[PDB]
Number of protein chains: 8
Amino acid sequence: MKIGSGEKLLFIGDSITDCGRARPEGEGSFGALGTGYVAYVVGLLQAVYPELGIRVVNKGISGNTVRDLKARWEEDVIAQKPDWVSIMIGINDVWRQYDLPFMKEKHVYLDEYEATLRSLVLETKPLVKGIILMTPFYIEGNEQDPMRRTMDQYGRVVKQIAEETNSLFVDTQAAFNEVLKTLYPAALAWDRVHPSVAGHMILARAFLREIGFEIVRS
Amino acid sequence: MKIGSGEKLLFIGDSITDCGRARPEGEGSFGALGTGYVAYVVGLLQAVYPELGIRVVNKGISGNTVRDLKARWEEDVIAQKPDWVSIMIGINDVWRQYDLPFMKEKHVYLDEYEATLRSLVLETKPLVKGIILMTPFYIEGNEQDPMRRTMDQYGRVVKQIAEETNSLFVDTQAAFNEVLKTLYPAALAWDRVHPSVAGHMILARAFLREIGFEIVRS
Amino acid sequence: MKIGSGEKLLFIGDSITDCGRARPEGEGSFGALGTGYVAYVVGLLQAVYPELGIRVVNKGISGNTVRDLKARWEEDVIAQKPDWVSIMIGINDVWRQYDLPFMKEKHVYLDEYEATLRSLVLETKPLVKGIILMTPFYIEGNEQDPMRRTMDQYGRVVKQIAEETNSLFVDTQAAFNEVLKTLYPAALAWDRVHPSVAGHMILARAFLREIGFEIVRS
Amino acid sequence: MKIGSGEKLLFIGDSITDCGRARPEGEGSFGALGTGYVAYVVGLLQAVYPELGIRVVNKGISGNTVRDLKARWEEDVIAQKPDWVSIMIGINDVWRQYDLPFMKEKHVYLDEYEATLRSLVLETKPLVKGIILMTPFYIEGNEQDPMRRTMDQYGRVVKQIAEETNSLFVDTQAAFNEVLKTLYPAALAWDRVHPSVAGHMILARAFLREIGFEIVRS
Amino acid sequence: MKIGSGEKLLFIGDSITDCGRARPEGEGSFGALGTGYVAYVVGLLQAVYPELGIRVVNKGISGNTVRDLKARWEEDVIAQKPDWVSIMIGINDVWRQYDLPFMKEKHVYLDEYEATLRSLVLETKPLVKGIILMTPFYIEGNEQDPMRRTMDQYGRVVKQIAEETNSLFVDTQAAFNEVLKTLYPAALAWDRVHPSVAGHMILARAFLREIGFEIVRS
Amino acid sequence: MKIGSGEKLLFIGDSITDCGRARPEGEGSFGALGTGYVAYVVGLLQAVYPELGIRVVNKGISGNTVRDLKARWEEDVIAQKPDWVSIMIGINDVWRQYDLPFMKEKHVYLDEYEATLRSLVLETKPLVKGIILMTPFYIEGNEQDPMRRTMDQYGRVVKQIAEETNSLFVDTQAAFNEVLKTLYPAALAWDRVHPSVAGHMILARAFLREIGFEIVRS
Amino acid sequence: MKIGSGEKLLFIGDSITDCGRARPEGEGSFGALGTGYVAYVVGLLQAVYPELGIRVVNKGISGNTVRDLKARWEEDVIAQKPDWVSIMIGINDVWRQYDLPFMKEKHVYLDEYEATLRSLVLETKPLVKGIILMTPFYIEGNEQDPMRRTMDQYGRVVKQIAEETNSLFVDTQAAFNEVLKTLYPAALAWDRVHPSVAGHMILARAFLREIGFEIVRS
Amino acid sequence: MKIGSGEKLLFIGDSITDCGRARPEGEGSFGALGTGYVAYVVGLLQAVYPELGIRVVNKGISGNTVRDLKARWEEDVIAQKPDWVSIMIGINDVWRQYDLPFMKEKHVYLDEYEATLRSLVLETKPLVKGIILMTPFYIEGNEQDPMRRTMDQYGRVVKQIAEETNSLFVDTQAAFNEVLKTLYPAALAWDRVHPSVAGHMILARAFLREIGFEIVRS
Ligand SMILES: [Cl-]
Ligand SMILES: [Cl-]
Ligand SMILES: [Cl-]
Ligand SMILES: [Cl-]
Ligand SMILES: [Cl-]
Ligand SMILES: [Cl-]
Ligand SMILES: [Cl-]
Ligand SMILES: [Cl-]
């Protein structure tokens with residue numbers, strides 16, 4: 001287990017992280033953690049490792065890009081004095097390119113995404129025990145679908161930043177890809193982004209694996 | 001796995017089971033499955049065994065005792081033609097005795113409990129592939145608390161019904177008792193019955209273990 | 001115009017048709033017609049051909065397959081004594097196969113689809129002035145995406161039913177496919193089914209073209 | 001087509017423009033454009049000219065007179081840096097004269113309307129590619145009805161300003177008048193101002209014609 | 001006064017009458033009487049003639065034509081055993097012809113109007129103390145506006161039915177016409193039908209005059 | 001008629017005046033005037049004297065005493081530049097003495113009521129054409145009921161102030177007393193303060209009489 | 001105590017009794033008992049005599065007269081098999097006479113009141129352990145107020161029915177009259193019927209006294 | 001009676017005190033006092049001692065610890081100029097230790113509780129006539145249940161502070177303990193903190209006893 005008792009683990013990202021979490025505090029109660037992978041991660045850890053006295057805070061915000069992360073970083077990350085910070089961002093940075101193709105101001109293109117994401121990592125790195133970088137994902141098994149293709153380029157950036165900064169790394173796309181061998185995307189998410197419970201469980205599983213709790217087939 | 005692809009797994013019980021499931025159908029989306037252990041079970045199995053193509057229905061109803069199960073059994077169980085039926089009932093049968101001590105008609109005493117549960121199991125067993133009997137529970141580590149002691153007695157009934165009928169069996173009390181070595185009950189459930197996400201995870205993990213998916217530390 | 005003054009045009013289908021139409025009557029105001037392509041058709045015809053005194057009824061119901069159409073056909077179509085009946089059904093018949101792959105009873109497979117649609121058209125044809133068969137559609141430009149491929153197969157059914165019965169015919173897929181040369185699907189519909197105003201305009205424009213009002217560039 | 005790809009087209013006016021648009025931004029989504037002629041214009045352009053990558057913003061506000069326009073001009077027009085600005089105002093300036101005849105402070109009489117409207121045009125003109133002036137209208141075919149009479153005087157002012165300032169011009173009254181040869185006003189608008197879908201389609205058609213997309217009978 | 005103490009006065013009609021009255025009973029409080037001319041009549045009579053102990057029931061229903069009155073007459077009039085019945089119907093009978101010109105089944109043409117109203121009056125007359133026939137109205141001072149002209153024709157029917165049956169008679173059109181010498185219709189009713197408090201006062205004052213309480217200037 | 005065309009008449013007081021009026025403006029619409037005597041007064045004047053082009057504003061506020069009036073006087077009276085001001089206050093000043101007998105800070109005793117009311121009158125008097133002072137009232141026919149007794153002392157103060165300052169005067173208590181010869185108070189107001197429509201009509205009648213519109217029996 | 005452990009005490013009456021009790025059952029929680037004197041009685045007995053294991057049901061319904069009690073007596077009293085029945089009815093029987101003086105069919109005059117109450121008591125007496133008749137009341141200290149005088153007459157009926165049938169008897173008027181030596185009615189109930197918590201306490205204290213729990217000063 | 005007429009008694013604490021009271025004032029109405037023991041205390045005093053003209057204010061706030069009390073003390077206690085202050089705090093200070101065991105910042109441990117509580121007492125003591133210190137409580141009869149054990153240590157501190165500062169003292173735990181000889185905790189409070197009406201009555205009784213109104217068995 002990478003995380004120890006008494007440590008504070010903070011999650012940040014977009015709607016996939018948010019999942020209705022309590023604003024602004026994002027702690028004090030699972031209600032407060034929202035109803036997706038963050039809550040699942042906390043619940044699974046309490047069920048299986050109840051002696052691991054970790055404090056968890058959810059600072060996800062629906063709609064956010066990496067630009068939006070940067071704008072709130074000081075208040076929502078640095079000021080919370082976390083020990084561990086998990087980041088999952090990029091879905092919107094990409095999505096907007098595809099759903100609002102002519103609203104170019106809402107697009108965060110790859111060079112800016114990369115640099116800004118790296119900046120957040122390295123502002124945080126000296127202040128914390130560790131960082132977990134989770135890739136964005138798109139629930140689409142065709143690697144040539146334009147938005148899945150773009151997404152994978154963003155995810156490859158995340159992986160490079162993780163390696164460069166010695167952060168922990170979760171490839172959320174690979175976790176989905178395995179299930180997409182079996183299920184059509186709609187079975188997980190109508191819009192290929194916001195998943196069912198099962199999709200949140202895919203996320204929670206992938207996260208937990210990287211912090212040293214690996215849920216496998218019997 | 002005990003359960004196979006193409007098989008229909010139907011959960012029945014009280015609020016622990018219900019968790020806001022869609023009425024009457026209790027199927028067709030996880031929204032429809034509610035927000036507790038049933039959904040968690042379905043989601044964990046989809047995340048980890050997506051090729052296990054089980055169809056799941058949630059027939060939980062808040063407040064029910066086994067007397068209420070009997071009254072709706074034909075419509076809500078038999079007529080659904082399930083392959084596997086999971087029963088978790090007894091919390092209310094017990095609780096009423098302690099929260100409304102003088103309203104004896106709302107109590108389901110051990111004789112009624114045993115005879116009705118037994119009868120439901122024997123009636124159902126020839127019509128289905130299998131039955132999973134889950135014990136009621138009370139989130140209270142003191143075995144001499146009166147309601148805990150009672151609940152343990154109802155759980156003994158369940159265990160013996162399952163042994164006799166060769167049903168699968170989940171000891172939910174023992175699942176909570178392990179966590180209660182660490183946590184005071186209010187950390188899981190203010191009222192000792194309705195738990196947080198973590199409590200629902202305890203339940204899902206105990207269910208899954210008995211059907212052959214065992215989640216363990218490491 | 002194919003349709004004349006004083007004639008009753010009745011639209012039937014799923015949510016694409018429904019769009020929040022007034023239940024049960026589906027007539028007596030545009031509020032009553034809902035907020036999608038049916039209303040747009042009625043409004044464009046009133047704006048451009050106000051002397052075409054058509055009466056329009058919207059009998060769309062969200063979620064329906066052709067199996068549901070059959071169950072309500074006497075009350076919602078025959079008993080309304082329409083002059084023209086417009087049918088757009090198949091999206092759900094298909095989608096269920098992909099979003100709920102294991103709930104086979106919610107699937108309407110090609111044999112059921114063809115036989116039921118065919119039967120409805122032949123039963124209705126002698127009772128009315130004319131029938132307009134609109135294909136289902138899937139807003140996805142990759143012909144090899146599994147659900148798109150399926151949907152194209154259901155559309156082939158529609159096209160052949162219409163040829164055989166001398167019904168009018170709208171190829172809604174081809175209408176979307178032209179736009180999909182330019183736009184990624186999420187620009188029209190996050191879930192590839194339920195579109196923006198622009199998607200409803202695509203639909204209304206294809207409908208109108210087939211009844212003899214062709215909107216073209218310049 | 002007067003408008004080019006990558007250009008920003010901004011609509012301003014009263015409730016007829018507003019139609020429930022998102023405040024304050026009025027962009028990002030059709031929901032955000034509201035449910036009337038502005039949304040229709042955007043939808044028709046996307047359906048028929050999807051390669052015309054125009055960005056559209058709706059700054060309509062229910063209740064507004066030309067006075068109200070002037071009070072918000074800098075924030076809601078100039079600061080948005082539009083390429084094209086469409087204006088439709090005057091309905092309320094007139095209406096109040098008739099519905100609140102003794103509340104004279106709410107009345108905007110013709111000399112002030114003219115001068116203030118011209119001022120807005122010529123403050124904007126050097127900053128934009130072009131301007132589209134849409135007349136007010138009143139859905140009343142009797143040219144001697146007092147409020148229709150007044151309205152026409154306002155519309156004649158708009159036309160003079162358009163000619164004087166070399167703005168594009170839409171005579172919304174003429175567009176209604178054509179349909180009023182056939183329909184009584186109540187068929188379009190109970191209150192002779194806020195129309196049905198069809199009335200919004202009349203507006204959208206008239207607008208589109210002037211920017212070079214002319215929808216005609218087949 | 002035409003009406004005496006201890007007598008039951010029942011009002012029936014459309015929305016003008018209804019004004020949000022309590023359903024089904026329409027009695028037992030003014031809340032129950034709604035917020036328009038019925039309530040105003042009752043309140044003025046209580047304020048000025050408190051010893052006139054009349055009991056008043058409001059059976060207005062929004063949207064009704066005389067065809068709807070007939071369908072409910074036994075339950076909502078006869079079975080209430082009133083002493084006096086006040087009828088104001090025809091606005092919708094007319095309006096539909098103009099707002100939904102092509103939905104001819106919603107129209108109640110003069111032949112149906114006259115025969116049904118006449119029949120209701122003659123059936124009712126032997127069972128009650130008296131009948132008060134109030135004309136429909138249209139708040140429009142131009143006698144040549146088509147809907148006004150129609151409405152005047154329906155009012156002629158009412159007037160002649162009342163003469164023949166020796167019913168009391170209120171000319172609501174003439175009551176509005178006097179005010180329309182001063183005010184444009186929108187000052188009383190944007191849609192020319194549903195008026196402000198002032199319009200309801202016009203109505204109450206005309207009703208009261210015919211039952212022998214005349215409110216006059218000075 | 002004391003009031004002339006083009007003049008502004010402003011009403012101020014407590015809930016009896018307020019009656020749900022629009023805050024803060026209290027004008028622009030009858031909705032905005034609320035649903036009691038103020039609206040009735042405006043409606044009766046429009047119905048009978050539509051050429052009297054008066055502008056009316058309702059600044060009543062539920063719960064107010066004369067202290068509360070004084071605290072808002074400058075904004076809600078003086079700044080509105082009325083021509084005529086009507087005041088009805090004192091019900092709460094008295095009521096509190098009786099319903100909250102030990103919360104003495106909420107009580108406004110007679111010497112303070114008198115002086116403060118006079119102060120408001122004489123601050124306004126030089127600024128306006130005239131003032132109408134309406135007595136408080138209590139809908140109770142027993143002159144020895146403690147709260148009716150107190151009320152009458154307040155009303156006698158109002159009358160003295162009116163005489164001293166040459167203001168117009170409405171004795172609302174006398175208007176109620178006449179009807180209380182016939183009806184028990186509950187028939188008008190359960191709580192002997194907030195009346196039915198009829199009670200509001202009693203008020204409106206009494207007000208109108210004093211400004212020169214006297215509604216009498218035929 | 002007059003009532004014993006294991007006995008079912010059922011309260012029936014109007015809104016004073018109802019106080020928002022759960023419909024239809026009126027039992028199973030205090031929420032279910034409503035928020036007035038019934039709940040207070042149950043709570044005081046539980047606080048002070050917790051070993052008195054009484055089961056309490058609230059069958060109050062707002063608005064009821066004794067005529068309404070009769071209509072529901074079989075279902076809401078007899079079929080509940082109570083041991084003790086507490087009746088408090090007459091407020092509405094009286095009040096209607098004064099608040100709706102002309103709606104004589106809503107009045108329950110003394111002859112109907114006495115005969116119906118008497119009949120209910122005699123029918124019920126052989127089926128139960130005991131009956132407690134509580135007088136209606138009117139919170140008004142002037143014995144010559146008309147409605148108070150009436151109410152006192154109905155209370156005399158109750159007192160004499162109870163004497164004759166050897167029922168227990170609570171004089172609620174006398175309980176209020178003692179407090180009314182100090183407090184004006186509006187301090188307890190603006191409408192003289194529906195009281196504050198203090199009024200419900202007066203009621204509970206009078207009930208309790210008659211069943212042998214007397215709360216006294218010191 | 002320790003408290004005299006004309007004195008102001010102020011209650012402060014957590015949810016048990018709060019019970020939905022009006023914010024911020026917490027006075028003016030029982031609605032405003034909330035629906036628990038504070039309201040009961042006021043009601044019982046008004047019912048039995050209506051001449052005791054005490055003014056009562058409820059400043060309870062749900063969730064509060066002694067830290068939270070200290071943060072609002074000046075505004076919510078000192079500024080209100082009470083004559084008597086009742087304090088009941090500590091439930092949350094303890095609870096958090098048990099329900100959120102790893103969120104240590106939310107815990108108020110005993111040495112801080114003691115000192116801070118004493119500080120509030122002695123800041124208030126010179127300013128008031130007297131102080132009533134009510135112990136926290138936990139509705140659990142097992143003195144060795146960890147949270148009941150902790151609670152009792154807090155209550156013993158309260159008692160020591162009361163003795164040291166010559167404050168009045170209510171042992172709320174002892175009052176519950178007596179009833180817990182008979183009832184299981186769930187019969188009073190599912191969560192062992194927020195009780196039924198009966199539990200609030202236990203509290204009100206215990207409070208009243210200490211101020212000299214002792215409610216005993218007959
Ligand atoms: Cl998002
Ligand atoms: Cl339950
Ligand atoms: Cl659908
Ligand atoms: Cl507007
Ligand atoms: Cl109507
Ligand atoms: Cl008030
Ligand atoms: Cl009642
Ligand atoms: Cl709390």
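Looking at the header, which is where the method is noted, we find X-ray crystallography, 1.6 Å.
Just so it is clear, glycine is given a Cβ too, placed from its N, Cα and C backbone atoms.
Swiss-Prot gives this note for the published mutagenesis G:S15 to A: Loss of catalytic activity. Annotation comment: Swiss-Prot describes G:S15 as active site, nucleophile, evidence class a curator's inference. Among the mutagenesis experiments that Swiss-Prot reports, G:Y184 to F is described with the note: Significant reduction in catalytic activity and modification of the quaternary structure as a homodimer; when associated with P-190. Per Swiss-Prot, mutagenesis G:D191 to A is noted as: Loss of catalytic activity. Annotation source Swiss-Prot lists active site, charge relay system at G:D191, G:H194, citing a curator's inference. Among the mutagenesis entries in Swiss-Prot is G:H194 to A, noted as: Loss of catalytic activity.
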Query raised in the report: Within 10 Å of G:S15 (mutagenesis position) (Cα-Cα), which of the mutagenesis positions G:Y184, G:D191, G:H194?
Result: G:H194
Requested in this report: Could you find out if DSSP has G:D191 (mutagenesis position) as helix, strand or coil?
Outcome: coil
Report summary line: Reduced DSSP state (H/G/I helix, E/B strand, rest coil) at G:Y184 (mutagenesis position) is coil
Query raised in the report: List, in sequence order, the same-chain residues at least six positions removed whose CB sits under 8 Å from that of G:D191 (mutagenesis position)?
Result: none
Query - Rounded distance in angstrom between the Cα atoms of G:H194 (mutagenesis position) and G:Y184 (mutagenesis position) - result: 14
Query raised in the report: When C-beta separations to chain F are restricted to under 8 angstroms, which of the mutagenesis positions G:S15, G:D191, G:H194 qualify?
Result: G:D191
Report task. Using DSSP with the three-state reduction, classify G:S15 (mutagenesis position) as helix, strand or coil. Result -> helix
**Report entry** All-chain count of other Cβ atoms within 10 Å of G:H194 (mutagenesis position)
**Finding:** 19
Report task. Filter the candidate list G:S15, G:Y184, G:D191, G:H194 of mutagenesis positions, keeping only entries whose CB is under 6 Å from an atom of ligand 7. Result -> G:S15
Query - Cβ neighbour count (within 10 Å, all chains shown) around G:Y184 (mutagenesis position) - result: 18
Query raised in the report: Over all shown protein chains, what is the count of other CB atoms within 10 A of the CB belonging to G:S15 (mutagenesis position)?
Result: 18
